[PDB]
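Engineer: Take a look at this one; I'll ask things after.
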Amino acid sequence: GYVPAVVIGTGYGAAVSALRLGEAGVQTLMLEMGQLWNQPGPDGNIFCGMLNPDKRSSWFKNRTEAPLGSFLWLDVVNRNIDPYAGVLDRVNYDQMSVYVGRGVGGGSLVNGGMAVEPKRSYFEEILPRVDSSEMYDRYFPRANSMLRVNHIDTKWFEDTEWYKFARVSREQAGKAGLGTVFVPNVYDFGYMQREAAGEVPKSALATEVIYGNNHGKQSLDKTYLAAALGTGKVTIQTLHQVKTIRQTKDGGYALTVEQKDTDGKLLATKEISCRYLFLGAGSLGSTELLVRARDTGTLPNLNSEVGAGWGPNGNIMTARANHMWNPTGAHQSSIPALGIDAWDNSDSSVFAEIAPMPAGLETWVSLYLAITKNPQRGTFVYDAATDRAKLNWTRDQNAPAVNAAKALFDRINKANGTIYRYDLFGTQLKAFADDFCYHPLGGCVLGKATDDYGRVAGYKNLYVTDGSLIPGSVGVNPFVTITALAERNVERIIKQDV
Ligand SMILES: Cc1cc2nc3c(=O)[nH]c(=O)nc-3n(C[C@H](O)[C@H](O)[C@H](O)COP(=O)(O)OP(=O)(O)OC[C@H]3O[C@@H](n4cnc5c(N)ncnc54)[C@H](O)[C@@H]3O)c2cc1C
């Protein structure tokens, strides 16, 4: 069971790495714990929508859940389900719930497709050891092109009922002296226009996104992974989860990999060895594999930085109740297109996505996913008893994030005479959701747990390629940064190590 290169996971870091490895002539095997999402379900579609969730919506849960912010309207469609290898996984830690994708393409399957480059001045602040010129002159443009990032037509956006929710918030923010910015996306906007005209099957305009899009969204399986398979040097094995990693007696790596069926039944456990090992299991997955390896003694030379520096990208969700004369619309595209930019690198910085709501009826609610600058970091500690990495993060650690998000929206509320909603996240009268995360960043920080290109400290031919490399914050939606950084890392690695 030997393969020259093995890539764990099939998310952004993994996809970029596998493509370049394949192009360099290196036979590569990608191991993905989730499924290859290409089989039509009971409704004839691959993915379930947000108004008709079923077992495909969740990674081994016994009941469906409403998208955060829409419980009041979507709980009615929740149903009990059989634990299944679904597409969206809500990982519950002590005081933090991290949402991640499971399947070929990782988070690209369930994300909002928002492709945004971080502010250069901020990138230079968070990663001082990295050459920012190479990043902005070469790697970011490369990522933009490969990801198939596109831009919404302004005339269509301005006239369509599907983005009224966005225009309402723009107007409200404008009164507080705040401006908005268009957010590039991997969802084909031309296709979206055709959806509204009833010319093609709807996806974004049919309340679909978080459990996958049956059309329009150019997830990784269609971009990087498709190209990787096209090299003829890359293979992908699904429902294969790597459990342990060790260094063979000669410098290479051996992995224990469990193969399961969609019901989670263990079919077999196999040994896979390789020369080059790339981890792309995400901020949670890669960090867990390494903290486990260190603490169980299979990779004893890993440093103390492994597991540290985790941050939720300052993720905070909040909502405002609009005046009766400012309805947000019953028809809201599932793909965000506008955001409020109030990020200047200071502590009050906030970059907020104007989030659509799937209710399907007028609620007058404006939803926002704020990205803030909070210095608090958590640490993944290995629990040998349960063989699980535990995230040491407490809810109060998000206080700075809530404070920044509140200060911004308070300005908008003041300028418009509106108030927050306090009932969207539960019965505790909370206006700010502070214990969830869509953008997990850190755990195997670049330059700390690894060198400046992701080479894991203490080992040769061992690499980390994903969100675990980011120092807990990027100030914008993270996948373009993860992709660009991965392009930079693998190119150097192939040149010097391979
Ligand atoms: C609901 C939601 C909305 C978001 N919206 C946006 C957005 O619009 N724009 C944006 O920029 N970002 C967004 N994100 C975040 C973005 O999706 C993630 O930052 C990105 O996917 C992280 O890439 P990654 O390569 O680190 O890992 P991931 O994409 O998470 O992928 C890791 C992969 O490894 C697999 N895996 C894990 N452990 C193992 C193992 N042991 N063995 C085998 N396989 C393994 C996982 O199943 C998964 O497929 C969103 C995420 C969510 C949850």
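The residues of chain A that appear here are 46-543 by Swiss-Prot count, in order.
Method on record in the header is X-ray crystallography, 1.5 Å.
Each Cβ is built from the backbone N, Cα and C atoms, and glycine gets one as well.
Pulled from Swiss-Prot, these are the listed features:
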type	residues	note
ACT_SITE	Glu398	active site, proton acceptor
ACT_SITE	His484	active site, proton acceptor
BINDING	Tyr57, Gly58, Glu77, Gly152, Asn156, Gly157, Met159, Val287, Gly512, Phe524	FAD binding site
MUTAGEN	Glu398 to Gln	Mutant does not catalyze isomerization (>10000-fold reduced), and oxidation activity is 30-fold lower than wild type
MUTAGEN	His484 to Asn	Mutant activity is 4400-fold lower than wild type for oxidation, and is 30-fold lower than wild type for isomerization
MUTAGEN	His484 to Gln	Mutant activity is 120-fold lower than wild type for oxidation, and the same as wild type for isomerization
MUTAGEN	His484 to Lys	Mutant is inactive in both oxidation (>100000-fold reduced) and isomerization assays (>10000-fold reduced)
MUTAGEN	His484 to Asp or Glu	Mutants do not catalyze oxidation (>100000-fold reduced), but do catalyze isomerization, 10000 times slower than wild type
Engineer: For the C-alpha pair, I'd like the distance in angstrom between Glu398 (mutagenesis position) and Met159 (FAD binding site), rounded off.
Structural biologist: 9
Engineer: Going by DSSP, give the three-state secondary structure for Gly512 (FAD binding site).
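Structural biologist: The residue in question, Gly512 (FAD binding site), is helix (DSSP, three-state).
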Engineer: With an 8 Å cut-off on Cβ-Cβ distance and a minimum sequence separation of at least 6, pull the same-chain contacts of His484 (mutagenesis position), or say none.
Structural biologist: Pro357, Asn358, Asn360, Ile416, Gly512, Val519, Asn522, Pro523
Engineer: Where among the binding-site residues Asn156, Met159, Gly512 do you find the Cβ with the fewest other Cβ atoms within 10 Å?
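Structural biologist: Each of the binding-site residues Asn156, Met159, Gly512 was scored by Cβ atoms within 10 Å; lowest is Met159.
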Engineer: Looking only at Cβ atoms, how many others are within 10 Å of the one on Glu398 (mutagenesis position)?
Structural biologist: 23
Engineer: I'd like to know which of the recorded positions listed (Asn156, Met159, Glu398, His484, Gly512) lie near ligand 1, counting only a CB under 6 Å away.
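Structural biologist: Passing the 6 Å Cβ check against ligand 1: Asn156, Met159, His484, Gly512.
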Engineer: Check the DSSP secondary structure of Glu398 (mutagenesis position), expressed as helix, strand or coil.
Structural biologist: strand
Engineer: List the same-chain residues at least 6 positions away in sequence whose Cβ sits under 8 Å from the Cβ of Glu77 (FAD binding site), in sequence order, or say none.
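Structural biologist: Correct list: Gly54, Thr55, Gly148, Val149, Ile281, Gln282, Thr283, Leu284, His285.
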